[PDB]
Amino acid sequence: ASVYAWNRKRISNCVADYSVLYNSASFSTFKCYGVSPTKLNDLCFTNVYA
Amino acid sequence: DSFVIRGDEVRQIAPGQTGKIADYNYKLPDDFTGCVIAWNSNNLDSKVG
Amino acid sequence: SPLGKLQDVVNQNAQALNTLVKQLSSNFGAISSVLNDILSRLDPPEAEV
């Protein structure tokens, strides 16, 4: 989507492999605030917004 | 410490930086005090094929 | 009413101890008052800050 009309997706009730995304390393920028890219798997999240 | 890396991986070779080249090849400890020096070597290193 | 001075000493000590216990909850600028939440969510340098 365009930046002004940015798309929001709620992702819930599932198991997410954040580590595989970080391992892929196809992304120029992977900045995490209040959290680290590693140890994301250990953490549980009430809801995820993409 | 002598090695050649891809220009994108230069950021990974730093203390407290996680990347594929940092994780499986060269790891820099956060504590050590040192100078990291990188310069472009496109002319000699790169070759056809 | 007679034992009020003794009660006042007990109340002052209890209030000071309660304040110390309550102080633990305070964020103190950090992401979370709990020490382990910080350890679980961040790597040691980031956690260290």
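The numbers used for chain B are those of Swiss-Prot, and the residues that appear cover 398-446, in sequence.
If you check the header, you will see the structure was determined by electron microscopy, 2.6 Å.
Positions of Cβ are set from backbone N, Cα and C atoms, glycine also.
Counting every protein chain shown, 11 other Cβ atoms lie within 10 Å of the Cβ of B:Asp405 (variant position). Here Swiss-Prot notes a natural variant, B:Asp405 to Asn, with the remark: In strain: Omicron/BA.2, Omicron/BA.2.12.1, Omicron/BA.2.75, Omicron/BA.4, Omicron/BA.5, Omicron/BQ.1.1, Omicron/XBB.1.5, Omicron/EG.5.1; complete loss of interaction with host integrins.
According to Swiss-Prot, the naturally occurring change B:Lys417 to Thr is described as follows: In strain: Gamma/P.1. The 10 Å shell around the Cβ of B:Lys417 (variant position) contains 13 further Cβ atoms across the protein chains shown.
Annotation note: B:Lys417 (variant position) sits in a helical segment as assigned by DSSP. According to Swiss-Prot, the naturally occurring change B:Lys417 to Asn is described as follows: In strain: Beta/B.1.351, Omicron/BA.1, Omicron/BA.2, Omicron/BA.2.12.1, Omicron/BA.2.75, Omicron/BA.4, Omicron/BA.5, Omicron/BQ.1.1, Omicron/XBB.1.5, Omicron/EG.5.1; May enhance affinity to human ACE2 receptor.
In Swiss-Prot, the entry for natural variant B:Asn440 to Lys states: In strain: Omicron/BA.1, Omicron/BA.2, Omicron/BA.2.12.1, Omicron/BA.2.75, Omicron/BA.4, Omicron/BA.5, Omicron/BQ.1.1, Omicron/XBB.1.5, Omicron/EG.5.1. The structure shown retains the original residue. Under the DSSP three-state reduction, B:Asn440 (variant position) is assigned to coil, being neither helix nor strand. Using a 10 Å Cβ-Cβ cutoff, B:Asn440 (variant position) registers 6 neighbours.
As a natural variant entry, B:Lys444 to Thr appears in Swiss-Prot alongside the note: In strain: Omicron/BQ.1.1. Around B:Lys444 (variant position), there are no C-beta neighbours below 8 angstroms that are at least 6 residues distant in the chain.
For B:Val445 (variant position), applying a Cβ distance below 8 Å and a minimum sequence separation of six or more within one chain yields no residues. According to Swiss-Prot, the naturally occurring change B:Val445 to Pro is described as follows: In strain: Omicron/XBB.1.5, Omicron/EG.5.1.
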Sites among the variant positions B:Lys417, B:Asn440, B:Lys444, B:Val445 close to chain A [C-beta, under 8 Å]: B:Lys417
